[PDB]
Amino acid sequence: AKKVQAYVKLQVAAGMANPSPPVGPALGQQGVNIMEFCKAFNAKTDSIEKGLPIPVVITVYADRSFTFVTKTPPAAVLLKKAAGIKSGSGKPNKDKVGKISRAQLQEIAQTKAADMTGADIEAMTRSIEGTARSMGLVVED
Amino acid sequence: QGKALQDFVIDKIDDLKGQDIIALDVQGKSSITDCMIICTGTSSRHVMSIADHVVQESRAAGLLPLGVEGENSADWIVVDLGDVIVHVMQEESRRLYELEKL
Amino acid sequence: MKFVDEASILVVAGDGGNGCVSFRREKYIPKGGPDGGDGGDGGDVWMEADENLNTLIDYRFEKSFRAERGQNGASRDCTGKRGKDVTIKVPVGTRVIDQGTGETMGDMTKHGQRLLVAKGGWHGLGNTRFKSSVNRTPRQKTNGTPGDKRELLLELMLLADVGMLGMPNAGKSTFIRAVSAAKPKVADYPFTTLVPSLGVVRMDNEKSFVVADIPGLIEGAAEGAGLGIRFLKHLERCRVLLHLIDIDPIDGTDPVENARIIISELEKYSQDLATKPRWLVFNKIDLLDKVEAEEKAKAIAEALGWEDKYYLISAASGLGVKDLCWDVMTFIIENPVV
Amino acid sequence: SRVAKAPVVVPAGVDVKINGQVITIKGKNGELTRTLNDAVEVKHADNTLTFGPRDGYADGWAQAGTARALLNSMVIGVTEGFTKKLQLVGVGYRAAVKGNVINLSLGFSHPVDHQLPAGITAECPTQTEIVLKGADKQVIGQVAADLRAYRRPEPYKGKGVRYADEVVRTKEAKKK
RNA sequence: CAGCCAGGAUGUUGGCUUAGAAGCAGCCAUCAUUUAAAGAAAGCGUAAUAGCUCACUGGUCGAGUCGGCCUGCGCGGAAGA
């Protein structure tokens with residue numbers, strides 16, 4: 001989040017094994033190796049859990065390897081494995097497609113290590129629900 | 001410059017697979033050319049391509065060719081080197097015309 | 001290097017000219033002969049073939065082609081002029097389909113030969129053509145017949161004798177980067193191919209080895225990153241077809257065990273084109289052991305069920321490409337159409 | 001109009017001589033003079049330069065505002081000058097400057113020699129770059145345009161001679 | 001008002017009856033966490049990462065500026081031997 005040299009992030013999942021059909025070798029071509037996806041990337045993710053997609057920046061200037069740090073996984077996947085349905089919309093707004101709870105996505109949204117905008121707890125409480133209830137859900141906060 | 005030019009022709013004609021080469025002497029029978037060289041090409045494009053080689057080599061030899069005939073038809077193509085005239089043309093049409101009797 | 005578009009054209013044949021009704025009474029005598037003879041035959045739309053063009057982009061922009069109507073009759077028995085023949089220039093390798101009788105009327109295979117797709121009209125007849133003594137007043141006329149109203153649907157297939165079908169970015173475009181002049185954009189990032197391309201190999205005079213490359217697709221009628229299935233119709237006409245499977249991909253699917261699907265994908269179109277014979281060649285061997293690949297290639301070819309002569313060629317560095325260079329000619333020249 | 005209301009500032013050491021409607025702008029890096037349109041009134045105040053219209057002229061302020069624009073451009077030329085950069089892109093495109101003549105091998109059957117005016121010079125930092133240098137914008141603009149007209153950039157690959165700031169869009173016709 | 005120097009972000013590749021669509025003809029709410037403001041959104045457009053601009057805001061010179069109506073007189077429409 002500094003300047004040019006094209007910060008990028010491509011992912012479908014972190015638990016599986018770098019698929020070719022969905023993204024392929026598009027995970028780096030200007031100094032990023034394709035065999036290093038399981039050398040240093042699988043240093044802290046493999047020790048906790050493998051069920052979520054994960055974005056990451058590259059941030060390589062001229063080095064053969066990479067020198068980036070992992071960050072939070074997206075909140076758009078917490079609505080599938082931890083909140084309810086997997087497939088989703090169907091007809092997005094012909095009826096009341098989904099259901100959410102106020103206690104839901106409270107501790108799940110707080111598991112992020114460090115990626116915040118403001119230290120207030122009340123302000124960030126309704127930050128995640130912006131991604132929510134755009135799916136055709138009903139809010140009962 | 002009598003014997004030199006055909007030897008300058010035979011060596012270059014054999015470099016690009018000039019098969020069945022005959023050295024003729026038409027001195028006395030015809031009063032238009034000193035001698036003619038007869039040769040066969042495998043394909044029409046082969047005759048067309050080899051025609052460029054002899055012209056380009058002739059233009060690099062100082063002498064200017066006096067005429068070419070290959071135009072949208074590669075069955076019969078000839079070029080002029082002044083005294084010496086070479087006949088690069090197809091085998092199929094060679095039986096129709098005379099050989100070694102002109 | 002650029003996009004491809006195929007569309008349908010609307011062509012109308014010119015109707016014949018109309019007869020004219022008039023009389024010749026010039027200066028002093030009111031009672032004189034009639035004027036107005038033949039009309040004019042309508043224009044004929046022809047199908048011109050050009051080897052200079054490859055696409056049909058100029059057909060959606062102007063879709064209606066109006067053949068000139070036959071000129072009408074005039075006084076003093078001035079017969080009309082025949083409608084000029086408008087010629088539509090089409091790249092070689094097009095099919096013609098008519099609405100209604102939706103079959104193929106002609107195949108565009110030889111350049112420089114013309115096809116007639118719209119029969120012109122017939123000229124009318126004036127009163128001079130109908131002058132009589134029974135009527136004592138010839139003033140009747142015949143209209144020109146309407147032209148042949150045919151609508152053409154154009155399907156394009158590029159002129160190529162050797163085809164290219166295989167896994168996404170498995171070496172199909174790298175093979176084009178051989179002694180062949182054509183050099184599409186080739187690398188090891190994803191599919192990388194958005195344009196069908198063909199090249200030539202020059203071995204000897206009057207020896208053509210036109211080979212075309214088309215984008216491939218995975219898991220049958222499915223698309224990965226926006227690439228449609230319309231690239232397939234450029235195939236299914238070439239006289240010889242070859243097939244390659246990537247070996248030991250870094251992230252790709254498993255070996256030829258998966259390529260059993262590809263046979264179903266080729267069978268998926270309508271009938272696998274009566275099960276056209278296939279030739280298998282490999283690629284990307286220089287990254288492995290040649291002595292070890294010998295047992296690999298023999299074992300993997302018998303795994304799927306192909307008991308014919310296969311090819312083990314590393315075309316990335318242009319090693320061992322010459323064996324495929326001459327054997328293809330023996331298949332072509334020695335087996336003409338019969 | 002109102003542009004002429006703001007006077008143009010000239011540096012020290014440059015002399016402005018007015019003999020009616022002709023103005024003299026002798027400076028460090030040039031020797032040139034230019035004449036007015038007879039419809040503008042100019043005054044020689046302190047180290048600025050003011051302009052105004054003339055009574056009885058319908059155009060009036062419109063021509064007066066032009067006086068500031070041209071004369072401001074004359075200030076930079078006589079002090080630092082104006083520089084224009086021309087680049088040649090493509091295989092076989094070679095450029096060189098011999099004296100007051102630029103020899104251009106633009107793929108023609110014969111070489112092209114361009115005769116520059118008295119107060120315009122060119123340098124060749126590399127074989128594919130021409131640096132136009134001058135003190136008057138009018139003359140330097142046309143000579144660059146005259147140089148550009150020989151090998152006008154074709155819009156498909158950008159091949160030709162182009163300005164430094166200019167960008168040429170590439171488009172595909174007869175898609176395959 | 002228009003110029004000139006900047007920001008133009010975080011959930012956020014927003015999921016998706018999505019074959020891909022990261023802002024783009026399908027899909028929806030159109031909210032929302034940090035600030036001086038910056039849109040799940042304005043476009044030129046790659047096969048997708050994209051390359052850059054704009055909407056809104058800050059600073060700079062400083063006094064007029066913005067876009068609608070009616071009407072007189074004016075231009076194109078107006079090429080032949």
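Determination method: electron microscopy, 3.5 Å.
Using the three backbone atoms N, Cα and C, a Cβ is placed for every residue, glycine included.
Swiss-Prot has this to say about the protein:
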{"type": "BINDING", "residues": "C:166-173, C:191-195, C:213-216, C:283-286, C:314-316", "note": "GTP binding site"}
{"type": "BINDING", "residues": "C:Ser173, C:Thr193", "note": "Mg(2+) binding site"}
{"type": "DOMAIN", "residues": "C:160-333", "note": "domain 'OBG-type G'"}
{"type": "DOMAIN", "residues": "C:162-284", "note": "domain 'G'"}
{"type": "MUTAGEN", "residues": "C:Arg25 to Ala", "note": "Slight increase in accumulation of pre-50S ribosomal subunit"}
{"type": "MUTAGEN", "residues": "C:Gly80 to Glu", "note": "Temperature-sensitive for growth at 42 degrees Celsius, defects in chromosome partitioning; when associated with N-85"}
{"type": "MUTAGEN", "residues": "C:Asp85 to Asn", "note": "Temperature-sensitive for growth at 42 degrees Celsius, defects in chromosome partitioning; when associated with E-80"}
{"type": "MUTAGEN", "residues": "C:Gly93 to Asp", "note": "No effect on persister cell formation upon overexpression"}
{"type": "MUTAGEN", "residues": "C:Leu159 to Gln", "note": "Increased sensitivity to HU upon overexpression, supports normal growth, no effect in mazEF/relBE or tonB deletions"}
{"type": "MUTAGEN", "residues": "C:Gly163 to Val", "note": "Increased sensitivity to HU upon overexpression, supports normal growth, no effect in mazEF/relBE or tonB deletions"}
{"type": "MUTAGEN", "residues": "C:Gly166 to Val", "note": "No increase in persister cells upon overexpression, does not induce hokB expression, supports normal growth"}
{"type": "MUTAGEN", "residues": "C:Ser173 to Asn", "note": "No effect on persister cell formation upon overexpression"}
{"type": "MUTAGEN", "residues": "C:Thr193 to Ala", "note": "No effect on persister cell formation upon overexpression"}
{"type": "MUTAGEN", "residues": "C:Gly216 to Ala", "note": "Increased sensitivity to HU upon overexpression, supports normal growth, no effect in mazEF/relBE or tonB deletions. No effect on persister cell formation upon overexpression"}
{"type": "MUTAGEN", "residues": "C:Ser314 to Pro", "note": "Severe growth defect at 42 degrees Celsius. Decreased levels of some ribosomal proteins, altered PTMs of others"}
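Other Cβ atoms within 10 Å of the Cβ of C:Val195 (GTP binding site), summed over all protein chains shown, number 17. C:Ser173 (mutagenesis position) sits 9 Å from C:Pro215 (GTP binding site), taking the Cα positions as reference. With an 8 Å limit on C-beta distances, the recorded positions from C:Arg25, C:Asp85, C:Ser173, C:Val195, C:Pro215 that reach chain D are C:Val195. Sorting each residue of the domain 'G' (C:162-284) by its DSSP state yields 27 helix, 16 strand, 80 coil. For C:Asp85 (mutagenesis position), the same-chain residues 6+ apart in sequence whose C-beta sits under 8 angstroms from its C-beta are C:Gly43, C:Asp44, C:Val45, C:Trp46, C:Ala67. Long-range Cβ contacts of C:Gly80 (mutagenesis position) within its own chain (separation 6+, distance under 8 Å): C:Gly17, C:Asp38, C:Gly39, C:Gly40, C:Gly70, C:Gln71, C:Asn72, C:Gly73, C:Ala74, C:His123. Each of the recorded positions C:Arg25, C:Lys284 was scored by how many other Cβ atoms lie within 10 Å of its Cβ, and the smallest score goes to C:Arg25.
Listed recorded positions: C:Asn169, C:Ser314. The one with the lowest count of other Cβ atoms within 10 Å of its Cβ is C:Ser314. When the recorded positions C:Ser173, C:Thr192, C:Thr193 are compared by the number of other C-beta atoms lying within 10 angstroms of their own C-beta, C:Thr192 comes out lowest. Taking Cα separation as the measure, C:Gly216 (mutagenesis position) is nearest to C:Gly166 of the recorded positions C:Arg25, C:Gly93, C:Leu159, C:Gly166, C:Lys172.
C:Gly93 (mutagenesis position) is surrounded by 20 other CB atoms, counting those within 10 A of its CB over all protein chains shown. Counting in whole angstrom, C:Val195 (GTP binding site) lies 14 from C:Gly163 (mutagenesis position) by their C-alpha atoms. Here the mutagenesis positions are C:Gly166, C:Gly216, and the one whose Cβ sees the fewest other Cβ atoms within 10 Å is C:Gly216. C:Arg25 (mutagenesis position) has C:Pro215 as its nearest neighbour among the binding-site residues C:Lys172, C:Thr192, C:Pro215, going by CA to CA distance. Residues near C:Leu159 (mutagenesis position) in space but far in sequence (CB under 8 A, at least 6 apart, same chain), listed by position: C:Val92, C:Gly93, C:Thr109, C:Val210. Distance between Cα atoms for C:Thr193 (mutagenesis position) and C:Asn169 (GTP binding site): 8 Å, as a whole number.
The binding-site residues recorded for this entry are C:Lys172, C:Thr192, C:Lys284, and the Cα of C:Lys172 lies nearest to that of C:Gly166 (mutagenesis position).
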